[PDB]
Amino acid sequence: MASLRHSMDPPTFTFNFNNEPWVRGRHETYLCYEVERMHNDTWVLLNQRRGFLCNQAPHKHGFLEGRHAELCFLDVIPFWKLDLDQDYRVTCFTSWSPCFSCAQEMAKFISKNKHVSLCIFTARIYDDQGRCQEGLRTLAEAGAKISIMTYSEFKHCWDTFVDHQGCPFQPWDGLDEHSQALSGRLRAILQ
Ligand SMILES: [Zn+2]
């Protein structure tokens, strides 16, 4: 089934998406997603399909060894029952970028599922035991568009996924400087 969570508490967002590069207790990955369908050269938002999730930590009555957020995300796609005659764009906003094995699985998914275009915006690059450059390039090579979250993307996710009650997205200290540094890093990685 495909009814994932729609809204998070403001502190859940702020803690997890703050783009200072340090782990600082951010052991989870949050992944927010939206789906659009192509119609007359325009991307049409399918608002009922949106949601967010996080990784499942190791639990006796869950996954004994945990399940990364990216794999949980891939697991939900078949339950959407997408119309294979249509074209879709799936945008995911991630608090950390994928580990290499997840990037590999995501790349395999998009290679095989050519009705789907994937766009990823990440708040931070997870170093991934020195493999992050390889994981990001593997995703890009399979056709994913990879970008760094900047102010506009953080604001968009706040507006869309947070129970903000009309309060504005209020940037944490250093947001622009962290986004600019990370964007410079990603530009180098992708070339
Ligand atoms: Zn992973």
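All residue numbers here begin at 1 and follow the chain in the order shown.
Positions of Cβ are set from backbone N, Cα and C atoms, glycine also.
In the three-state DSSP scheme, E70 (mutagenesis position) is classed as helix. Per Swiss-Prot, the feature active site, proton donor maps to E70; the stated evidence is experimental evidence.
As annotated by Swiss-Prot, Zn(2+) 2 binding site applies to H68, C99, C102. Annotation for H68 (Zn(2+) 2 binding site): spatial neighbours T29, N55, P98, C99, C102, criterion Cβ-Cβ under 8 Å with sequence separation of six or more.
Marked as domain 'CMP/dCMP-type deaminase 2' by Swiss-Prot on the basis of sequence analysis: 25-139. Broken down with DSSP, the domain 'CMP/dCMP-type deaminase 2' (25-139) shows 36 helix, 34 strand, 45 coil.
Here the residue is the original one, but Swiss-Prot notes a mutagenesis experiment at this spot, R24 to E (Swiss-Prot position 213): Reduces enzyme activity. Cβ-based neighbour count (10 Å, all protein chains) for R24 (mutagenesis position) stands at 9.
What Swiss-Prot says about the mutagenesis result for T29 to A (Swiss-Prot position 218) is this: Loss of phosphorylation. No effect on cytidine deaminase activity or HIV-1 restriction activity.
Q56 to A (Swiss-Prot position 245) appears in Swiss-Prot as a published mutagenesis result, with the remark: Nearly abolished cytidine deaminase activity.
Within 10 Å of the C-beta atom of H61 (mutagenesis position) sit 5 other C-beta atoms, taking all shown protein chains into account. According to Swiss-Prot, the mutagenesis experiment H61 to A (Swiss-Prot position 250) carries the following note: Improved catalytic efficiency of cytidine deaminase activity.
Experimental mutagenesis at this site is recorded by Swiss-Prot as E70 to A (Swiss-Prot position 259), annotated: Loss of cytidine deaminase activity and significant decrease in antiviral activity. If you take the C-beta of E70 (mutagenesis position) and look for same-chain residues 6 or more apart in sequence within under 8 angstroms, you find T29, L31, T94, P98, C99, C102, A103, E105, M106.
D75 to A (Swiss-Prot position 264) appears in Swiss-Prot as a mutagenesis experiment; the accompanying note says: Nearly abolished cytidine deaminase activity. For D75 (mutagenesis position), the number of other Cβ atoms no farther than 10 Å from its own Cβ, over all displayed protein chains, is 11.
Quoted from Swiss-Prot for the published mutagenesis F79 to A (Swiss-Prot position 268): Strongly reduced cytidine deaminase activity. Every protein chain considered, the tally of other Cβ atoms within 10 Å of the Cβ of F79 (mutagenesis position) stands at 11.
Within 10 Å of the C-beta of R131 (mutagenesis position) there are 15 other C-beta atoms, taking all protein chains into account. One mutagenesis experiment catalogued in Swiss-Prot, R131 to E (Swiss-Prot position 320), is accompanied by this note: Reduces enzyme activity.
In the three-state DSSP scheme, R24 (mutagenesis position) falls into the coil class. Not one of the mutagenesis positions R24, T29, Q56, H61, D75, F79 has a CB under 6 Å from ligand 1. When the Cα of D75 (mutagenesis position) is compared against those of the mutagenesis positions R24, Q56, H61, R131, the shortest separation belongs to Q56. Excluding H68, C99, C102, which define the Zn(2+) 2 site, the same chain contributes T29, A69, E70, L71, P98, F100, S101, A103, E105 within 8 Å (Cβ to the Cβ centroid), listed in sequence order. Separating the Cα atoms of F79 (mutagenesis position) and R131 (mutagenesis position) is a whole-number distance of 31 Å. Cα separation, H61 (mutagenesis position) to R24 (mutagenesis position), rounded: 28 Å.
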